[PDB]
Amino acid sequence: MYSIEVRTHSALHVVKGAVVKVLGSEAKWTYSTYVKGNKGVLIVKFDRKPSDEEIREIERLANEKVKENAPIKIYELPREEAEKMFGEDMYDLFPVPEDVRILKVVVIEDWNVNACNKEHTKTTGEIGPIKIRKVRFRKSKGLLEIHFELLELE
Amino acid sequence: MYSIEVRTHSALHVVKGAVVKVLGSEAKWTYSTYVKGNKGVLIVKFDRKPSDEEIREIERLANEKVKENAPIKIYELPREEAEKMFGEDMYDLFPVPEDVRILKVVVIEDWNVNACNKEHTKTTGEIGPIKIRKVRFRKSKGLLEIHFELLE
Ligand SMILES: [Zn+2]
Ligand SMILES: [Zn+2]
């Protein structure tokens with residue numbers, strides 16, 4: 001088993017992938033994330049407020065990735081190499097300090113790659129049904145908030 | 001007198017103000033800053049590559065603020081007080097940690113307000129002629145690089 005929070009954190013990587021698939025590469029940059037219990041907040045850099053249909057799609061695709069039970073692999077390589085093997089996409093808006101010479105990159109094949117040092121579940125199925133509760137688009141900073149919560153079902 | 005670097009850092013605040021005056025409020029958020037000797041790099045969040053004429057205006061405007069010899073005031077208030085007194089504009093894209101309950105906000109009336117703890121010149125004139133050398137717009141991240149160097 002996995003703690004609910006380790007579960008919610010993992011959902012973030014899944015939700016991010018769904019976001020990029022639906023909104024495109026322009027929403028590929030993460031600004032920040034927060035997790036509290038079964039609730040999660042993914043803020044990505046974007047330029048508009050997604051339509052209700054797109055939100056639905058992000059949700060659908062995110063839940064489909066959960067059911068596929070895809071593995072969440074975690075490679076540990078040299079900054080330089082990882083830099084060339086995964087490219088710029090493994091990062092967020094905010095750079096991982098340069099004092100760090102070795103990176104732990106989380107990968108969900110064809111979905112999301114991110115230098116992350118936190119604990120993740122071994123597979124996407126271990127996350128469970130995800131529900132997007134609120135979506136806020138902050139015009140000034142041009143950031144998109146995707147609020148979601150995991151579900152106490154089975 | 002002031003160190004060349006203290007000068008270049010101060011120019012940052014001046015250049016940022018010129019950038020917002022010319023490009024608008026959408027270029028109001030700073031992503032990062034770098035200063036080495038007489039060289040300075042201001043990266044702001046933006047969506048397009050400014051035209052050559054706009055770059056010229058940013059430069060002009062920036063140098064005119066230098067000649068006005070405006071004072072660079074430095075207020076030190078609680079964070080809750082600066083929050084309401086200067087609003088969100090005093091910040092950058094990345095927030096000053098919440099462990100800091102007292103802020104040092106740099107202000108150049110009607111030009112730029114920024115929570116900054118570094119050393120600044122007492123007035124804009126003490127900066128000197130600014131020259132924008134290169135401007136790079138990185139489409140992926142949507143960031144605009146304003147490269148400039150002081151002349152002294
Ligand atoms: Zn992670
Ligand atoms: Zn400063």
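From the backbone N, Cα and C atoms, a Cβ is placed for every residue, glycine too.
What Swiss-Prot says about this one:
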- B:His9, B:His13, B:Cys116, B:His120: Zn(2+) binding site (BINDING)
- B:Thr30 to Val: Significant deacylation of correctly charged L-alanyl-tRNA(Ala) occurs (MUTAGEN)
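Distribution of Swiss-Prot features across the structure.
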{"residue": "B:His9", "record": "Zn(2+) binding site", "CB count, 10 Å": "20"}
{"residue": "B:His13", "record": "Zn(2+) binding site", "CB count, 10 Å": "24"}
{"residue": "B:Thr30", "record": "mutagenesis position", "CB count, 10 Å": "20"}
{"residue": "B:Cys116", "record": "Zn(2+) binding site", "CB count, 10 Å": "22"}
{"residue": "B:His120", "record": "Zn(2+) binding site", "CB count, 10 Å": "21"}
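Checking the recorded positions B:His9, B:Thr30, B:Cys116, B:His120 against ligand 2, the ones whose Cβ sits under 6 Å from it are B:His9, B:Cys116, B:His120. On a Cα basis, B:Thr30 (mutagenesis position) lies 12 Å away from B:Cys116 (Zn(2+) binding site).
For the recorded Zn(2+) site, residues B:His9, B:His13, B:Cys116, B:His120 set the reference point as the centre of their Cβ atoms, and the other residues of that chain within 8 Å of it by Cβ are B:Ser10, B:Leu12, B:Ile72, B:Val106, B:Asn114, B:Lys118, B:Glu119. Distances between the Cα of B:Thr30 (mutagenesis position) and those of the binding-site residues B:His9, B:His13, B:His120 are shortest for B:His13.
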